[PDB]
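*Asks:* First the structure, then my questions, so here it is.
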Amino acid sequence: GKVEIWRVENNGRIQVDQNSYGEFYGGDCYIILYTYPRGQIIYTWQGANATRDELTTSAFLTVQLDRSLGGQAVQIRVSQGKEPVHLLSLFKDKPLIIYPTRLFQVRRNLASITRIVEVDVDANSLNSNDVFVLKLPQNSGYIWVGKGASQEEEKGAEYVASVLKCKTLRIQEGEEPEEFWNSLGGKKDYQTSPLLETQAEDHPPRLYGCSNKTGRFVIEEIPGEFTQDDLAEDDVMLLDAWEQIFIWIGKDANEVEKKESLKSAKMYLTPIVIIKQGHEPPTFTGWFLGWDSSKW
Ligand SMILES: [Ca+2]
Ligand SMILES: [Ca+2]
Ligand SMILES: [Ca+2]
């Protein structure tokens, strides 16, 4: 089964480097063409940071692509971090990378793929559950292994290191030398919790969308891997972290949405913390891979 990847720029398709398959820029859209002897699948990968101008061109270009194949192709719109399982398979055992001093977050959950995501170069970008690669300007750096991190995540870390041509030293959470903190611009408190720090998978995080835009108040679960963009800016979100239940309130939620979210989390039963948008604590933010604090 043939795989072809085009980067969209600036009003058309430019072929992405064959070696760079799986390496995507966050501010860009990509057209991934999968051809099997029977039909076709077009994955339109849209970066969480791509401008709406690119989002339109990407959609226009997959239509152009589909029409040139006969209109026979299945078209699947993929948001950054919401890739259907069949896609992540087209990246043959190499992990997905999503892009002078740089910090990458490495995460694998409940199979899927190892996902590598570039994050802000702050200490509070850190996360006890995942592995991190800190690339320094001198082409060296640190692989920081969180306390609840998997071996697969360490392998992902080691992979980015080689893509970045970076000479890494391996350090463990709690055993950081003092230059590690200096390179992140000081030691702060990062994303961490009793359950984050344990690699346990027994009670995985579950996210629900609570809304009343349909008249009745309905709580529905977010399917698959969830990310930041799954947080409905105009509704209320329930995150059952097992040890804790978060109620995330969007800037545009009803007052009824808010107050019935409480009634329902108290039916869903352990602390129950209410969280304002843009005011999310590191303990909540940690359950997401990357967390672009500066979207909205
Ligand atoms: Ca761009
Ligand atoms: Ca992890
Ligand atoms: Ca609403």
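Chain A is numbered as in Swiss-Prot; the shown residues are, in order, 396-494, 509-678, 689-715.
Method of determination (from the header): X-ray crystallography, 3.0 Å.
Including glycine, each Cβ sits where the backbone N, Cα and C put it.
Pulled these from Swiss-Prot:
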MUTAGEN   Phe455 to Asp  Loss of actin-binding
BINDING   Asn538, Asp539, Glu562  Ca(2+) 1 binding site
BINDING   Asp643, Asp644, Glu666  Ca(2+) 2 binding site
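Mind running through what each feature is packed against?
*Replies:* For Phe455 (mutagenesis position), the Cβ neighbour count at a 10 Å cut-off comes to 13, with all displayed protein chains included.
Neighbour density for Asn538 (Ca(2+) 1 binding site): within 10 A of its CB lie 25 other CB atoms from the protein chains shown. A coil conformation is recorded for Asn538 (Ca(2+) 1 binding site) in the three-state DSSP classification, outside any helix or strand.
Cβ environment of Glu666 (Ca(2+) 2 binding site): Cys619, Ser620, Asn621, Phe626, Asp644, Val645 lie under 8 Å away, each six or more residues apart in the same chain. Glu666 (Ca(2+) 2 binding site) falls within a helix when secondary structure is assigned with DSSP.
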*Asks:* Among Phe455, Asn538, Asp539, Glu562, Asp644, the recorded positions in the record, which have a C-beta under 6 A from ligand 3?
*Replies:* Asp644
*Asks:* Taking only the Cα atoms, work out how far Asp643 (Ca(2+) 2 binding site) lies from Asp539 (Ca(2+) 1 binding site), in Å, as a whole number.
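*Replies:* Cα-Cα distance, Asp643 (Ca(2+) 2 binding site) to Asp539 (Ca(2+) 1 binding site): 30 Å.
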*Asks:* Within 10 angstroms of the C-beta of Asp643 (Ca(2+) 2 binding site), what count of other C-beta atoms is obtained when all protein chains are considered?
*Replies:* 12
*Asks:* Where's the emptiest Cβ shell within 10 Å among the binding-site residues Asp539, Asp644?
*Replies:* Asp644
*Asks:* Could you find out if DSSP has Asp644 (Ca(2+) 2 binding site) as helix, strand or coil?
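*Replies:* It is coil.
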